[PDB]
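Comments concern the structure below.
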Amino acid sequence: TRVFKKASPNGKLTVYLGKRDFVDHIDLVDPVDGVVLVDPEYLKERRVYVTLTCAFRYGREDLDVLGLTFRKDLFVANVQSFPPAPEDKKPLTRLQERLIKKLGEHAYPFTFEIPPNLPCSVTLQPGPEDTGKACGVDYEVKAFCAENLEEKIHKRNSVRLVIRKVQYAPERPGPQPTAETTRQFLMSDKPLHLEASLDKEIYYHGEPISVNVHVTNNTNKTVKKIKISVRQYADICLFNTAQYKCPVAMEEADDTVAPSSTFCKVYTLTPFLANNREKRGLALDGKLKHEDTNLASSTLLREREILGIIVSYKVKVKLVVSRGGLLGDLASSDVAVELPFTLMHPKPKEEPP
Amino acid sequence: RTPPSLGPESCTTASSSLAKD
Ligand SMILES: [Cl-]
């Protein structure tokens, strides 16, 4: 098999990892195990550390400096790989012992445990004129050489490797998303009934979503238009809290429901990125560098507020209803319904991306 | 202050062999 490696500019340090993507199984996350090869020909600093960092990267809205970003830490963990800690006595992973067997005594292991309730790797979509690193939430392993943790890290005496915390679709599909609502109007005795359902609860990226729509219009009013939309809900809990609902797919059917009649139709929508590139800030799955990634997968939670960006998706079905009559155009008569669903990648039967 | 960064300087991420056991 193969492994990843990356060296410091001066070659003095070389980080080895088994993989870049670490799976959050909700109950537990894959541990970040690796080794650090230290070249004694160039080492003098007498202490090599490794650090796991979950950070929110962002640009300042008030600064006009191209490519300028900042990283605010949400989670930091450290391990002193060199020299081996006098207190710490921990078992090696198989990957680690294989790496030691290959590299020799100069390779010192590091193992980070990612606690639950940490944000998954999410990148917010940049605008056409962004030249800096990808903004959002990302993980990073940084191995460096210093006298102590206070020391200002020389970039040449260090090496960073971007890693991602990811989640995959649950093996067992949830209950079929259905939703209904009944609107009774002022001047009408009979109600306007809206029923909607999706074909399933779990969808994969690039997969069609089928919205079964059934309207029972027993009122005097008229449904003029039916708007279907796939909306991305993003909750961003960081310094303060922000939220948005961004439509990532939509269809405006001129389907009309006459008074005292029923209507039934299946609408099919597929969320994809190509027609959403102008929407800066849109949530995407975490990037290693600047390579394309899909619309951000749904975040799977367990059982309060979580740092970072939490993504979810809902289908909205909206009936635009005629007005007029007693209250003229003052009172809205529209009728909507919402259907939450899960948008994720299938669990890899073979290899990571 | 909050660590600033000027994105476009690092070695390209490599890849080595690992024998089976
Ligand atoms: Cl969830």
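Residue numbering for chain A follows Swiss-Prot, covering 6-308, 312-361 in order.
For this deposited structure, the header notes the method as X-ray crystallography, 2.6 Å.
Every residue, even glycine, has its Cβ placed from backbone N, Cα and C.
As a published mutagenesis entry, A:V53 to D appears in Swiss-Prot alongside the note: Inhibits internalization of EDNRA, EDNRB and ADRB2. No effect on interaction with SRC; impairs ADRB2- and HTR1A-mediated ERK phosphorylation; impairs sequestration of ADRB2. Less than 8 angstroms from the CB of A:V53 (mutagenesis position) sit A:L18, A:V41, A:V43, A:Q85, A:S86, A:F87, A:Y113, A:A148, A:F149, A:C150, each of them six or more residues away in the same chain.
Sequence-distant neighbours of A:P91 (mutagenesis position) (same chain, 6+ residues apart, CB-CB distance under 8 A): none. A:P91 to G appears in Swiss-Prot as a mutagenesis experiment; the accompanying note says: Impairs interaction with SRC; impairs ADRB2- and HTR1A-mediated ERK phosphorylation; no effect on sequestration of ADRB2; when associated with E-121.
Around the Cβ of A:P121 (mutagenesis position), the same chain contributes A:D29, A:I31, A:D32, A:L33, A:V34, A:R307, each under 8 angstroms and 6 or more positions distant in sequence. One entry in Swiss-Prot concerns the mutagenesis experiment A:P121 to E. Its note says: Impairs interaction with SRC; impairs ADRB2- and HTR1A-mediated ERK phosphorylation; no effect on sequestration of ADRB2; when associated with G-91.
What Swiss-Prot lists as 1D-myo-inositol hexakisphosphate binding site is A:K250, A:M255, A:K324, A:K326. A:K250 (1D-myo-inositol hexakisphosphate binding site) falls within a strand segment according to DSSP. For A:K250 (1D-myo-inositol hexakisphosphate binding site), the same-chain residues that are 6 or more apart in sequence and have a Cβ closer than 8 Å to its Cβ are A:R236, A:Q237, A:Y238.
Other Cβ atoms within 10 Å of the Cβ of A:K326 (1D-myo-inositol hexakisphosphate binding site) number 17 in total over all chains. Put simply, the two farthest-apart Cα atoms among A:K250, A:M255, A:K324, A:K326, the recorded binders of 1D-myo-inositol hexakisphosphate, are 15 Å from each other. It is A:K324 that, of the binding-site residues A:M255, A:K324, has its Cβ surrounded by the most other Cβ atoms within 10 Å. Gap check: 3 residues are unmodelled from A:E308 to A:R312, and the C-alpha separation across it is 10 Å. In three-state terms derived from DSSP, A:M255 (1D-myo-inositol hexakisphosphate binding site) belongs to an extended strand segment.
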